[PDB]
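> Okay, handing you the structure first.
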Amino acid sequence: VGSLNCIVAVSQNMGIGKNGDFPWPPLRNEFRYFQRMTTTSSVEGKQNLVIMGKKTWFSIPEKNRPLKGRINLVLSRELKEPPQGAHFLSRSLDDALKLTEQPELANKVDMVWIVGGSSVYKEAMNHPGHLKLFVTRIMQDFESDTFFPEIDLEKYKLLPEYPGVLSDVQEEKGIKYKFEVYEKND
Ligand SMILES: NC(=O)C1=CN([C@@H]2O[C@H](COP(=O)(O)OP(=O)(O)OC[C@H]3O[C@@H](n4cnc5c(N)ncnc54)[C@H](OP(=O)(O)O)[C@@H]3O)[C@@H](O)[C@H]2O)C=CC1
Ligand SMILES: COc1ccc(OC)c(Cc2cnc3nc(N)nc(N)c3c2C)c1
């Protein structure tokens, strides 16, 4: 109902996963960042909705599923019902978005966050209108089996800054990374 946003951590080789996991060792503050960003609602009494593919839901450890304080929606054409812990199941990105507009969640959803995987990212990226990409650039190459789609710089503008997102290069476990925000409106 508010903003449509994507959030991803990508290596310099554009990788996002490896055998059901993140291609690098776990970054606990990257994660804290991901939690803070998708969890905070710019409006009282409203909650954010997170959309993810089926493989993304199964890659999150059980202890962490469902993502707390958010409406969790899984995308699948094969599941008959939401996985255990999940709140909604949709068969496509359009229906996930049309549901937002159901008087049910009428006034319950604030921002919508696309949290993975590839398939779900590309399709949000081609979705017309206004969208923001929140990209954590992991500054090294990592052997990966899943990639993030190409960012069209003719459509996406990298922002010079954004409220609540550090602009300095971070370092954890001896790997460097930085946070970026891209905006579109076609
Ligand atoms: N570094 C990072 O930020 C992130 C990394 N990841 C990682 O990426 C991998 C998961 O990636 P990926 O393989 O791309 O998986 P996805 O999570 O996108 O799972 C794909 C499944 O989801 C369903 N689905 C996906 N897109 C759609 C759609 N548009 N409409 C309907 N159903 C859809 C389909 O399910 P069905 O087959 O059941 O139809 C499809 O098989 C793991 O490695 C995970 O750890 C994930 C998120 C962020
Ligand atoms: C251990 O907690 C996990 C493990 C795996 C896992 O998804 C692959 C997640 C979810 C997770 C974590 N950090 C992220 N970090 C960023 N920047 N973007 C994401 N989309 C993201 C996601 C979806 C959380």
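Following Swiss-Prot, chain A residues are numbered 2-187, in order.
Recorded method is X-ray crystallography, 2.3 Å.
Quick reminder: no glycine exception, Cβ is built from N, Cα and C everywhere.
Look at Swiss-Prot and you will find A10, 16-22, 55-57, 77-79, 117-124 tagged as NADP(+) binding site. Here Swiss-Prot flags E31, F32, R33, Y34, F35, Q36, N65, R71 as substrate binding site, drawing on a curator's inference. One entry in Swiss-Prot concerns the mutagenesis experiment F32 to R. Its note says: Reduces catalytic rate 5-fold. Reduces affinity for dihydrofolate 9-fold; when associated with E-36. Looking at Swiss-Prot, the entry for mutagenesis of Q36 to K says: Increases affinity for dihydrofolate about 3-fold. Reduces affinity for NADPH about 3-fold. For the mutagenesis of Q36 to S, Swiss-Prot gives this note: Increases affinity for dihydrofolate about 2-fold. No effect on affinity for NADPH. The structure shown keeps the original residue. One mutagenesis experiment named in Swiss-Prot is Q36 to E, and its note says Reduces catalytic rate 2-fold. Reduces affinity for dihydrofolate 9-fold; when associated with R-32. Swiss-Prot documents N65 to F as a published mutagenesis change and attaches the note Increases affinity for dihydrofolate about 3-fold. No effect on affinity for NADPH. Listed in Swiss-Prot is the mutagenesis experiment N65 to S, annotated as follows: Increases affinity for dihydrofolate about 15-fold. No effect on affinity for NADPH.
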> Mind running the recorded positions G21, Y34, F35, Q36 against ligand 1 and keeping the ones whose CB falls under 6 Å of it?
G21
> If you count other C-beta atoms within 10 angstroms, which of the recorded positions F32, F35 is the most crowded?
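Going through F32, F35 one by one, the largest Cβ count within 10 Å is at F35.
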> How big is the Cα-to-Cα gap, in Å, between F32 (mutagenesis position) and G21 (NADP(+) binding site)?
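One finds 17 Å between the Cα atoms of these residues.
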> Write out the long-range same-chain contacts of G21 (NADP(+) binding site), meaning residues 6 or more apart in sequence whose Cβ is under 8 Å from its Cβ.
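Same-chain residues close to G21 (NADP(+) binding site) (Cβ under 8 Å, separated by 6 or more) are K56, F59, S60.
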> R33, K56, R71, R78: which of these binding-site residues has the highest Cβ count within 10 Å of its own Cβ?
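Highest number of other Cβ atoms within 10 Å: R71.
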> Using a 10 Å radius around each Cβ and counting other Cβ atoms from all shown chains, which of the mutagenesis positions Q36, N65 yields the largest count?
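Output for this query is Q36.
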> What is the number of other Cβ atoms found within 10 Å of the Cβ of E31 (substrate binding site)?
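Taking every protein chain into account, the count is 19.
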> Given the recorded positions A10, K56, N65, return the subset with CB under 6 A from an atom of ligand 2, ordered by sequence, or none if empty.
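Near ligand 2, sequence order: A10, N65.
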> Which one, from the binding-site residues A10, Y34, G118, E124, has the smallest tally of other C-beta atoms lying within 10 Å of its C-beta?
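It is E124 that, of the binding-site residues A10, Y34, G118, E124, has the fewest other Cβ atoms within 10 Å.
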> Ten-angstrom check, please: count other Cβ atoms within 10 Å of the Cβ of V121 (NADP(+) binding site), all chains counted.
21
> Could you tell me which three-state DSSP class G118 (NADP(+) binding site) falls into?
coil
> State the Cα to Cα distance, in Å, between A10 (NADP(+) binding site) and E31 (substrate binding site), rounded to an integer.
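Here the two Cα atoms lie 8 Å apart.
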> Note down the number of other Cβ atoms within 10 Å of the Cβ of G18 (NADP(+) binding site), including every protein chain shown.
21
> Please classify the secondary structure at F35 (substrate binding site) using three-state DSSP.
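Its secondary structure by DSSP: helix.
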